[PDB]
Every structure is written in structure tokens, then in C-alpha cells.
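Chemist: My questions will all concern the structure given below.
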Amino acid sequence: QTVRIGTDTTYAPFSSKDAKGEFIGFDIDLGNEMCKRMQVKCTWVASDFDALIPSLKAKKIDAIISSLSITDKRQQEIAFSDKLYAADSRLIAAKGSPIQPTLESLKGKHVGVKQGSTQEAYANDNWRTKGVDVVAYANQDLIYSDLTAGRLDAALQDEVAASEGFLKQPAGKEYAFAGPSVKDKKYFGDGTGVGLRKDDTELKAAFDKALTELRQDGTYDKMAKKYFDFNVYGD
Ligand SMILES: NC(=O)CC[C@H](N)C(=O)O
């Protein structure tokens, strides 16, 4: 009757907190709208990103809505709803930096990634092994802070989150994307979705039906235009 939804609230404009601590963003909007149509009450539960899937398995939450990319490896552990939106990854660095998302360019440099994320996996496999100082952070706010402090040369995260939550904000005015999106289907998955226990067939079916329903009547686009002047859903 209650659905507990875990989210990492340091990933604007998808999941973050306003000045009085209330959860805000597109993930929150999608979650609340789906639960409205499911006719369920929903409790939001703030969590570090890397604790979300462990908390879901332990039954401390019932769903994850936290820009959780749908990947082959994660599907071995949990189930996913249908796609909520697309999520490409992209590097950011200081404006005018020559940095590229390449080993040759990042060797010896300090690159921040969120612990537990697809970006940490990609960076650990392709960069950390090979001499890039990949630094793994409990949350994304610590990454932005350490980047602006000049402790990081660059940071890898979801492209829309970096753009709307940092680059277009006053904090990130002197920073820019370094190179194009990092395209690696294996690592970064096929968009984001609601993360669910594999046996929670009924819950997944309910989320899927509300999501189709709010996409069909135009509610998705209404909510998306609050944050985005582009097609965040993808293909
Ligand atoms: N909330 C997030 O930081 C999610 C990051 C990334 N899309 C992942 O799934 O790993």
C-alpha cells in the first residue's frame, strides 16, 4: 500500500533537495506521478547511490528511482521498469581545458566518479588500471565541490545531470564538457529505469502501466519541459 522509493538526492535536475529539504527533480516528478496512477502512497528515502541496490535487496526500500541506468550486470541482480529517460555519460573539466575522455589525455590526471555508478565502472576498467587517478566519491556534490576546488582535473557523470545541475548553474560557469559523450553501451546501459526486486512482478507491472499511461496522455512531456528544452527520453 506504501511503496518506499530510494533516491540519491545529489543528482540535479533528476533528484535533489530544495532549501527546506524536500525532494525535487524529474525523478521525483516521475515517481510521484506513477504512484498517483498506481493509487499507492509513496515514501521517498534518501540514500547514497552505492547503497540503493543493497537497500533494495534487503527490503529497506521497494523501488529505486535515482537515474539508475539499465545495464546487463544490474539485470542479473534486480529488475527494471521500462525506460524512464536516456542517460549518456560525458566528461566535464575547466573551460578551455584540452582534456579528452582518452587514456592518453587523462593519464596522471585526477578524475572524479560517483561510487557505485556506471561511470565508476568504466573509469576503473579503462582508466584507473592504466594510471589515471580515478577518485570515487560517495555522492556527486562532493565531485563538483572538489572540481571547483581544483582538486579534480575532470569528472565523469551523466551528461544531462552535469549540464543542468552544474554547467548551467553559477557554480559551473567556468567549466565545460570535455569532448563528446562517452558512448559505450556495455557500461552505460539503455537509459534509466525504476529498480525493483526481481520477484516483484506485480510492482514492475504497475510501474510499467502508469509510465505508459503518463507518456501516452502527454504528462511525461509536460513534466519534462519543466527541466529540459530537448528530448530527454531518447529513442
Ligand atoms: N544517480 C546516479 O548518479 C546514477 C548514475 C548512472 N546513471 C548510473 O546508473 O550508474
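Residue numbering for chain A follows Swiss-Prot, covering 26-260 in order.
Structure determined by X-ray crystallography, 1.9 Å.
Placement of Cβ uses the backbone N, Cα and C atoms for every residue, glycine included.
Reproduced below are the annotations present in Swiss-Prot:
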- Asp33 to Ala: Decreases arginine and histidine binding affinity (MUTAGEN)
- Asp33, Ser91, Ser92, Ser94, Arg99, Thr143, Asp183: L-ornithine binding site (BINDING)
- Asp33, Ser91, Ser92, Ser94, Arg99, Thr143, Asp183: L-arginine binding site (BINDING)
- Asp33, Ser92, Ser94, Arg99, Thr143: L-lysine binding site (BINDING)
- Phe74 to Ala: Shows a drastic decrease in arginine and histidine binding affinity (MUTAGEN)
- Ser91 to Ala: Has no effect on the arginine and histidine binding affinity (MUTAGEN)
- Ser94 to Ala: Decreases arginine and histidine binding affinity (MUTAGEN)
Chemist: Reported as an integer number of Å, what is the Cα distance between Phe74 (mutagenesis position) and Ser91 (mutagenesis position)?
Modeler: 8
Chemist: Of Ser92, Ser94, which of the recorded positions has the most Cβ neighbours inside 10 Å?
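Modeler: Comparing the recorded positions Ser92, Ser94, the most crowded Cβ belongs to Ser92.
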Chemist: With H, G and I counted as helix, E and B as strand and the rest as coil, say where DSSP puts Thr143 (L-ornithine binding site).
Modeler: helix
Chemist: What's the longest C-alpha separation between any two of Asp33, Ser91, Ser92, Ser94, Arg99, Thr143, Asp183, the listed L-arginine-binding residues, in angstrom?
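Modeler: Maximum Cα-Cα distance: 17 Å.
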Chemist: Other than its own, how many Cβ atoms are within 10 Å of the Cβ belonging to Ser91 (mutagenesis position)?
Modeler: 24
Chemist: Between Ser91 (mutagenesis position) and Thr143 (L-ornithine binding site), how far is it from one CA atom to the other, in Å?
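Modeler: Here the two Cα atoms are 13 Å apart.
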Chemist: What number of additional C-beta atoms lies within 10 angstroms of the C-beta atom of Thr143 (L-ornithine binding site)?
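Modeler: For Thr143 (L-ornithine binding site), the 10 Å Cβ neighbour count is 25.
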Chemist: Just counting, how many other CB atoms are there within 10 A of the CB of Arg99 (L-ornithine binding site)?
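Modeler: Looking across every protein chain shown, the total is 18.
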Chemist: If you take the centroid of the Cβ atoms of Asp33, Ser91, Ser92, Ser94, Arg99, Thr143, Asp183, the listed L-ornithine site, which other residues of that chain have their Cβ within 8 Å of it?
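Modeler: What remains near the Cβ centre is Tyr36, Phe74, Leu93, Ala112, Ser142, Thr217.
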Chemist: Is it possible to get the count of other C-beta atoms within 10 angstroms of the C-beta of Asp183 (L-ornithine binding site)?
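Modeler: There are 27 of them.
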Chemist: Around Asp33 (mutagenesis position), which residues of its chain at least 6 apart sit with Cβ under 8 Å of its Cβ?
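Modeler: Correct list: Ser40, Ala71, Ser72, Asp73, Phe74, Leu77, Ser91, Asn164, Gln165.
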